[PDB]
Amino acid sequence: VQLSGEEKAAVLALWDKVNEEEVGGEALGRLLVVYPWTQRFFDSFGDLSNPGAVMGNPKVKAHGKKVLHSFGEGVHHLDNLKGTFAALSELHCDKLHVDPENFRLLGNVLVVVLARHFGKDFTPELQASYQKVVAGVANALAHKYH
Amino acid sequence: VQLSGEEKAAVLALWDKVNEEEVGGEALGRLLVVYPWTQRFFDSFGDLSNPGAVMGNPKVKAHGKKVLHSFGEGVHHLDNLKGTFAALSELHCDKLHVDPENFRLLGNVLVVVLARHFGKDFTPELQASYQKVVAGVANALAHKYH
Amino acid sequence: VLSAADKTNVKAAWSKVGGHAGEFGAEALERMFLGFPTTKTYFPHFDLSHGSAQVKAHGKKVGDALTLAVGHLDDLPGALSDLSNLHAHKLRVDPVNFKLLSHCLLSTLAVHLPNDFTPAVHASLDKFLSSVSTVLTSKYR
Amino acid sequence: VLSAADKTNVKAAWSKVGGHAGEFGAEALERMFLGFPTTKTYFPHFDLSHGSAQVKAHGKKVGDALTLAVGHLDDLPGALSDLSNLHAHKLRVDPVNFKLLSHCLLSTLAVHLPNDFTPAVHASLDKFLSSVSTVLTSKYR
Ligand code: HEM
Ligand code: HEM
Ligand code: HEM
Ligand code: HEM
């Protein structure tokens, strides 16, 4: 969200290889497993009682894919995150009441999932670009609380 | 930084009564006392070894007044924090390397100091307005790290 | 961390709070619900209006639990064990929220005891509210 | 918190890290210096280039201290007591920074042990890095 045109190119090239359902379902499940208070927003998803209930709930995978597809949209509009997520910014503040800190936890869990899936291709420099993207997204969702 | 015209009026009315040196010196000293790692940015101020050295160092009071005068400027330009602090945003990121989290600690220590000085005049509603102002300032100083 | 000097400041400061602990706990909730409205989310069943009897009743419980913790600084984990279960398992309170309430309680103490709320006392009380917040979110992670 | 199950996951996971702890500690610093450049501020005297011998040497020290902590989960405060003094009094490391390094170390472990880095193991390792971070910033507040 202030990247070189080559960093941006590296970011987009990795996103060509992101399976949004596999990565999204895993990122959301790990969030719910690792930061347990995040489960209170997803009462309606049913059994979220242990890591296996969580990683296998079809409701988690489908919501993870929706969250990730939306993230993929901010990746394709890095020069305009603020407007890409305004409406999403009001849903989370107004209707969901999610603390903005959770946007940062999810962004980092996403980064850990990309590392797990891409291994050594997910170099330190590529990770640094992605930290700017997840922070760019976390601040545009957090833009309507401010 | 998204206030009613009456909340804004209450904010400005309190600022008419703020002694920027007394409040600024106290806010900065309490920051340095309460969150000790913040002392590494102020090595050049000399003895910061105990609460009395800290609250009485003339360098702390003068810097607290400068910080507070600048805050008073964002209070008088609430419709434009982002531009009021851009240059200050680059100094802290680029030259000082201050983590943005410290802007939030200072804003809250400032609020605790206003409470101490105004007592029961510093009502729960007035405090809520001030939390929007300190967050508004903390995000405009943090605007150039993002 | 809670060093002897911090334990001495916290006991002395809480002796000055004396019998206003519940009234300060109620005022702190109020400043928290007005300054950080996402917090209101954990209290659907309360009447949160200024002066609601429920908030006042809950302000007394919070005030008493702090007065208990002040009596057991050497062992907060056992004194607050039962409150860890409730906040972690039953309420799923987001940890950021203990910070907001701690801030609101310091603000309230600055309002009412300006002369006793010195920089060294403010530093010890912050460490104390941080220790209490850690015990209450311990049952999570 | 470090429950027996968390202690069992952390010991098992660190046995799989085995002899790469120093090389993983060096890679984690590198990802931290590139992703969160304000951190570079505590290391003026280092050559931070990719492959600097200093970073590699410091990656080994960090890796060994984690391997020591894994051996003393029941008592991190005494095993890391000497490191608390250094980070709090001598280096004045901003606590936010332990979080960034913890994140970078989890990222590095996800890169190298993808099959062992399961959700339950990721959760236990996060709690562990959080406990280690708390001990190292304890001498502050
Ligand atoms: C990367 C940051 C995030 C992005 C891009 C994102 C995006 C989205 C999107 C696209 C939806 C669907 C909204 C609709 O179509 O009505 C959604 C809904 C929702 N999100 Fe977020 N989200 C993010 C972070 C979070 C976090 C951290 C939480 C809570 C811990 C959260 C909780 C929810 C909930 C509870 C809903 C509504 C669920 C439902 O419809 O069943 N989100 N989000
Ligand atoms: C309310 C948020 C803050 C505001 C409005 C603010 C404002 C200012 C201003 C007006 C100056 C003078 C710059 C110049 O004239 O060159 C300054 C300098 C500085 N500030 Fe900030 N500041 C804030 C927060 C912080 C924090 C949290 C820290 C560190 C923990 C910090 C550390 C410094 C330092 C080290 C300098 C340069 C000191 C010197 O010239 O001796 N500031 N700040
Ligand atoms: C200093 C920190 C805190 C202390 C000492 C504390 C103490 C307590 C106590 C003593 C109870 C009463 C349980 C009973 O009556 O059995 C309670 C209940 C509760 N607290 Fe906490 N509390 C703290 C912070 C928080 C925070 C930050 C929140 C959320 C923002 C919160 C939300 C709740 C809720 C929702 C309940 C149940 C209330 C009811 O339904 O009556 N508390 N707390
Ligand atoms: C998991 C967390 C950490 C562990 C286990 C750890 C461990 C260590 C160890 C074992 C030493 C070496 C002391 C010696 O050689 O006597 C050290 C030194 C040091 N660490 Fe930490 N560290 C941690 C996090 C951090 C963080 C987050 C920073 C700052 C961003 C940091 C900055 C330093 C510095 C500046 C030194 C002195 C290095 C030198 O001059 O050689 N450390 N650390």
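Chain D is numbered as in Swiss-Prot; shown residues: 2-142, in order.
According to its header, this structure was worked out by X-ray crystallography, 1.8 Å.
Backbone N, Cα and C atoms are what each Cβ position is placed from, and that goes for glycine too.
For D:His59, the entry in Swiss-Prot reads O2 binding site, with the evidence type sequence analysis. Looking at Swiss-Prot, the entry for natural variant D:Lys61 to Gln says: In fast chain. What Swiss-Prot lists as heme b binding site is D:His88.
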- Note on the structure: Sequence-ordered list of residues in the chain of D:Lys61 (variant position) that lie 6 or more positions away and have a Cβ within less than 8 Å of its Cβ, or none, is D:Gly23, D:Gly26, D:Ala27
- Have a look around D:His88 (heme b binding site) and count the other CB atoms within 10 A of its CB, chains all included. 23
- Three-state secondary structure, D:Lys61 (variant position) (per DSSP): helix
- Query: Cα of D:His88 (heme b binding site) to Cα of the residue listed as 'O2 binding site': how many Å, rounded?
  - Reply: 14
- Query: Where does D:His88 (heme b binding site) sit by DSSP, helix, strand or coil?
  - Reply: helix
